[PDB]
2 protein chains.
Amino acid sequence: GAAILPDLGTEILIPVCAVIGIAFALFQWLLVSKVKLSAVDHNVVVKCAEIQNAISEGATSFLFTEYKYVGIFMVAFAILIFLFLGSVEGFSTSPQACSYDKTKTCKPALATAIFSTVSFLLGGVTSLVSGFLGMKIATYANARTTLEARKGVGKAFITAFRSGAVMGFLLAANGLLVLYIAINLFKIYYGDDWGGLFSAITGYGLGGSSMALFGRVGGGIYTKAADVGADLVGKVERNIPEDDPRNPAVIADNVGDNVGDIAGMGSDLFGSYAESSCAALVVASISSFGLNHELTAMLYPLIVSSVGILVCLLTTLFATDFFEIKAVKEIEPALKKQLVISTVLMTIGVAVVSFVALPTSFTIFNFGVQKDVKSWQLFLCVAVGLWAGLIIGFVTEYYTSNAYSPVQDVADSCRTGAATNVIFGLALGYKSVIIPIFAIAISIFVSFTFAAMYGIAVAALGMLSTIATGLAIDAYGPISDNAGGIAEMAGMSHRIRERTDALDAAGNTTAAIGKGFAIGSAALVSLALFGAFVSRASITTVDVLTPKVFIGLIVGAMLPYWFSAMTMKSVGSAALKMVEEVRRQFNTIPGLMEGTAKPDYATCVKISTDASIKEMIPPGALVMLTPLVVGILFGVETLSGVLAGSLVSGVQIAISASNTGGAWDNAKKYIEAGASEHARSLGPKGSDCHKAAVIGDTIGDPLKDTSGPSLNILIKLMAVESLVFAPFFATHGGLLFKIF
Amino acid sequence: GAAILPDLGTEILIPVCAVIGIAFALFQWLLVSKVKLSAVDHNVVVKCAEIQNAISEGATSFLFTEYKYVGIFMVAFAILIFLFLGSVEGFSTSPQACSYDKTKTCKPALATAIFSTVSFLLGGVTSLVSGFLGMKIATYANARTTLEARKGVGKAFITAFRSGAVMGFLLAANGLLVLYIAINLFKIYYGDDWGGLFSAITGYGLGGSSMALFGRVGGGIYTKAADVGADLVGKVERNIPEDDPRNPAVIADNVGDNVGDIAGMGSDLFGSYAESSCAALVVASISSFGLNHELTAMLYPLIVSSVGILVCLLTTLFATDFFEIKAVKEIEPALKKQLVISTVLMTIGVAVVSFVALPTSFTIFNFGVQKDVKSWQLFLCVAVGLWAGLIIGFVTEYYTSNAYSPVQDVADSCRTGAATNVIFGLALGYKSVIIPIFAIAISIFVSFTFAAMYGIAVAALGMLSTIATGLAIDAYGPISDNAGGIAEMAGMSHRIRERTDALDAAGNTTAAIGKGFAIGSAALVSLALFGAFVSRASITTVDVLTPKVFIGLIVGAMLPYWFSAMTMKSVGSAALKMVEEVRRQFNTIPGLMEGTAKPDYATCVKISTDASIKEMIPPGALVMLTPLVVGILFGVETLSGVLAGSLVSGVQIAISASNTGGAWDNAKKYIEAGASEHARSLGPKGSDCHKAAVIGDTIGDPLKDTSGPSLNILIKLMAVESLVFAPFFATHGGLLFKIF
Ligand SMILES: [K+]
Ligand SMILES: [K+]
Ligand SMILES: [Mg+2]
Ligand SMILES: [Mg+2]
Ligand SMILES: [Mg+2]
Ligand SMILES: [Mg+2]
Ligand SMILES: [Mg+2]
Ligand SMILES: [Mg+2]
Ligand SMILES: [Mg+2]
Ligand SMILES: [Mg+2]
Ligand SMILES: [Mg+2]
Ligand SMILES: [Mg+2]
């Protein structure tokens, strides 16, 4: 049956909401443009502008290099998709019978081979745009945040958070609008073949996360090579302030925050958004909505996201206008209130959407059978994901913010040296997985029971329904990070750096929270896609206790470690190179230490450019090739094992790495700020305790910024890729078992 | 039908081989006893004896205290076993139809509740005895190895390997003799009910690992708190040598080697042997061997172990009599040759056993169906496991010896400080998992295919078929470790410490290898036990894509991390206390640093005794309570997920933790030896590079000696524990799904 909301209404609502989100982003960017500066005190304003330009040049320069390689890889890979999907039916142009209804005829498999290539390119391009737009706002807002900090934390908070919101609303609205357009264009061809339409559309998320993979790892090695190098020689060895302009690695470091923590993260969360929508859509496409051609219900996920944009617009206003921060201890709770407000409002929003966009009863495909499902049960599916998110954010804050005992004990353990700092930091991360896993598990059980793979997918989307706010609170952080870097490079008052340091500590926590959301929604969407892959591969049963599934399971569980071995070694090796270079400059450039000679920033930009562009290739290949190699050699049953294994295993290492890194960073921040008797007694800056904290912080650097966060991409990427190639693996795969 | 070897012959063979092994172990003890020393140069000899006595009292004192608690828990848990298994058939005394053959009549389930409790205590007791005996020989041989070091590497090597072999042959022969005795005693009651017999016998492994769990964690906490504290204050802060008699934590440290690395490890591997034998037995008891009451073939696992002892005896002779070590570079090669010789001899040994102790055709239970299997296939099952082991050994040496580039690169990375040393160490560990996992997967495929759970179990036994040599090369390590500590504490010459340092570094590699076999065999025996649990709980299929199974899977995967969090945080905190204590004495005891006054060793023994006894409980609780809680509250479907997930996840963190810790240690020894130019380039002792290596080494201490090697126990324990309580879970479990 049709829903309360008409098909034509849905067709208007979605693009109108995207347009509202884009408008909001422009308006915010407009307000941020009010903070004036130019490279033509007035001294401090000119210096901030010059530093900003150095950073912006470097960041724009690296992405162009990275995106050139990735773009090339994207074109090659898109050719594989066309070939492999095309070969399933020998590239025939003959229409065949609908796999979901033998009484109807569908468009040739060749059409979907073509349109999967088209949507894959759409997603990859949108993914690149998402990250590039993010970089362009961050590299614009960084120094405006610095200048605003002269007036106080609240003013600087506002411009950093407004700017983060610029990225969030652009990314969420652009991602929605592109998806909506692609669906409508594809529909012109598919007509009534909604199964094929939406099966082709799943390339969008494959493209999204494919580009995201290289974006996260490439940017990740770039930034961390610089970070670790700058910090160890500057802070640990030569006893100078963090981000000192004498330090040759500082420009690369701050460019790094934009290239990794911003551009990479943007592409990454886009991949999340794209895959979840696409996952909800394919399952619906052969459920009652798709079979009965009911557009409003079919596009329920896009209606959920449309309303999410609106709810986040409102929520944003609380931190942007209705409240002002006057004290440092108000920052993290401000950020947290963004989560709390958006969740409570979105819960209402989703109730409304579920009331008017869904018929009260319908069926969801469930491994061959149409399962009876009620609209209130579907509301619980998206709401359990939405709430799992918040729980995850709360626990993550507790484990990464220096307002709480876990991180303060990590800082306190520095009193006995770096070895105890690291033992405590590792244990913290390990311990932190427990409640998010329980939350994920509860999410899976409810959504699975109520509505199978559709329910689970709509739970992932629910966790990502407030993505504009999520990106805002997250993008806020590297912008605040640069702001302090520019503050120090511009020789500003110590009072400025203290303010930026407060903002930056909050960003460390907010970044950990963002990783929590990525890993959570990744676990959810990957399960859904895995389930869909099983049907699409004509697997009757994924039975753990078969040789083929089990060998897949144990090898799948090892992939996240193989992947982490590569990325850790890359950072370690580039970092070592970076230390040698920074030492060489301090040791042989007359007056560098004196501050009467300028350092060579370009060489450090070069060390991390060379390492990242080269070393992003093997882990990208590990992830992308695995489904193809396992699928073609071992078959769909073994790929099944591999999907379940890498999901349940990858999730643990992802969470503990991101949180351990976060903890070390904020433990260091706590010693740096000395804002309590306990903190002061670990100080001052330069003390053996501080240096021990720096050691932990830098070990945590690759953990939380290269390997850890990329892991959620490994997991979600292999799942879409597997679903997309499913018919090709089913038909032409499992060779090793066929020759024998 | 039946085999070449008559049941009488089997009944004679098995204890004969055990007694030979016990005999051999005693013989080697005599030879070692030829090295003379007494407490109440010969003055150095008296010192060595005074120190040995301190260590001996310490180790004995702790084991008695630890065993007191474990033994109590052992009694309590046995009460649960009886109660729960008893409660299935309502404690009836009447016979019932065989669980495996409705047509036949079987002994009452209550008999089985009783015999399971007997075999449990039998196993719990033999586990403690395995550990205590190891501790006795180690704490005897250590100062004897020290003294023989006055005559060169080769001499001290022999008395160290001989002494290790005493532990290996005693534990191997004793575990076998007790199991044999128990099967025969149990058979008196059971008669023709072999199902119930070997189903009762499986408690033996449950007992072994249960008691091993507390010994590994208990000892592991005791030893690493001392080790971290001693090394940090002594080496990094006070610039004194490792094991310096001024350092109040040195006696606790050297006691620790015996209490953890020997006693816990002995119990640990006893559990492995026991579970693997029992797992092979339970599947066999409902296969053609057990149905047709063919005793020889039924005891094929025990016949393999029997020949295993003989093979190992022969093998030991190559290291003890046939060859002599002249150069330190010969140590590791001698140890590795022990693995190669035994693997080759045992391959022939198993061929022979398969040819005489098996019918050419038989059937193996296979999820409800008799599966036709040929004896040349059972041969391949044990062999794949035997060779996977060797492979694992070769790979583990590659990533943990300082004679190869992985460890050498890690040491090299110390030039840029502790942060890069730790980053490289983490990466090496992650990297190391790949080939062992492949080894494990290949074994699983081959063994699963040929003979289902029986093959998998027989592949676990194959990997442990040379357990005597394994324990030998491994127990050699901590003996050498103590020997260097006694050298330093007795103030012997640098030439002496240098010789033990070389033995010790080899011991480091040898210990990582032991961990390999533990993790490898644990994966196999757990998968087998998992499969038996599935049948025993009347599960039709373990479907990954069901709400019940998947929440099990993801949660199960989280548990190894939860366990690692507890055990790392415990060492971290105890170590923090230890450091403060050592500093206290150095700072407030006059003439202590100068060597005029005695340190109080007892305060450090107390910190670590207090920490371990207290902090071993929650991890034990987590592992023991988990099957009960999930089985009772959630049901056998979910417990199935928990078993699969903790297996595939646990193994990754177990291999990487042990190998990372192993690497940091040997990188440190590498610098301390200075036996190459590269090595010397990072020295001398006390350099910034050495200190950064010590940082990595002490971070590695809790990874490789507390959490890491205990994880193999976590996995294998939950597997047998689930199998034993399966009828109880199937009948009275799944409460949450029953009430709602
Ligand atoms: K940050
Ligand atoms: K050792
Ligand atoms: Mg930094
Ligand atoms: Mg940064
Ligand atoms: Mg920074
Ligand atoms: Mg930070
Ligand atoms: Mg950092
Ligand atoms: Mg030590
Ligand atoms: Mg030791
Ligand atoms: Mg030692
Ligand atoms: Mg060692
Ligand atoms: Mg140690």
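Numbers in chain B track Swiss-Prot; the residues on display, in order, are 2-41, 67-766.
Structure determined by X-ray crystallography, 2.4 Å.
From the backbone N, Cα and C atoms, a Cβ is placed for every residue, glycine too.
Feature annotation from Swiss-Prot assigns substrate binding site to B:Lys250, B:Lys730. The Mg(2+) 1 binding site annotation in Swiss-Prot covers B:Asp253, B:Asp257. Annotation source Swiss-Prot lists Mg(2+) 2 binding site at B:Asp253, B:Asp727. The Mg(2+) 4 binding site annotation in Swiss-Prot covers B:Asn534, B:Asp691. For the mutagenesis of B:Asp294 to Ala, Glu, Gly, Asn or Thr, Swiss-Prot gives this note: Reduces pyrophosphatase activity by over 90%. Abolishes proton transport. The structure shown keeps the original residue. Under mutagenesis, Swiss-Prot gives B:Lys742 to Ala, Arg or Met with this note: Reduces pyrophosphatase activity by over 90%. Abolishes proton transport.
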Anchor-to-anchor distance, in angstrom and between Cα atoms, for B:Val41 and B:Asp67 with 25 residues unmodelled between: 16
Recorded positions close to ligand 2 - of B:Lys250, B:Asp257, B:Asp294, B:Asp691, B:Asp727, B:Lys730, only those whose C-beta is under 6 Å away: none
Between B:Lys730 (substrate binding site) and B:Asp253 (Mg(2+) 1 binding site), the C-alpha gap once rounded to whole angstrom: 13
Top Cα neighbour of B:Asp727 (Mg(2+) 2 binding site) in the set of recorded positions B:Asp253, B:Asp294, B:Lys742: B:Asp253
B:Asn534 (Mg(2+) 4 binding site) to B:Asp257 (Mg(2+) 1 binding site) - Cα separation in whole Å: 17
B:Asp691 (Mg(2+) 4 binding site) and B:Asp253 (Mg(2+) 1 binding site), distance between Cα atoms, whole Å: 12
Other CB atoms, at most 10 A from the CB of B:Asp253 (Mg(2+) 1 binding site): 28
Neighbour count (Cβ, 10 Å) for B:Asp257 (Mg(2+) 1 binding site): 27
Shortest C-alpha distance to B:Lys250 (substrate binding site) - which of the recorded positions B:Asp257, B:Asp294, B:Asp691, B:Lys742: B:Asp257
For B:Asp294 (mutagenesis position): intrachain residues, at least 6 apart, with Cβ closer than 8 Å: B:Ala238, B:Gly241, B:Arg242, B:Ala544, B:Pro735, B:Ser736, B:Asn738, B:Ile739
Entries of B:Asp294, B:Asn534, B:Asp727 (recorded positions) sitting next to ligand 10, with Cβ under 6 Å as the cut-off: none
Neighbourhood of B:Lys742 (mutagenesis position) by C-beta distance under 8 A, where only residues 6 or more apart in the same chain count: B:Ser235, B:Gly297, B:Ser298, B:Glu301, B:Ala548, B:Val551, B:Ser552, B:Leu555
Filtered recorded positions, from B:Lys250, B:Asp253, B:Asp257, B:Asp294, B:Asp691, B:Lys742, whose Cβ is under 6 Å from an atom of ligand 8: B:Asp253, B:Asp257
Around the Cβ of B:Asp727 (Mg(2+) 2 binding site), the count of other Cβ atoms that are within 10 Å: 26
Sequence-distant neighbours of B:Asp691 (Mg(2+) 4 binding site) in its chain (C-beta under 8 A, six or more apart): B:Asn534, B:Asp723, B:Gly726, B:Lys730
Surrounding CB atoms that lie within 10 Å of the CB of B:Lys250 (substrate binding site), all protein chains: 35
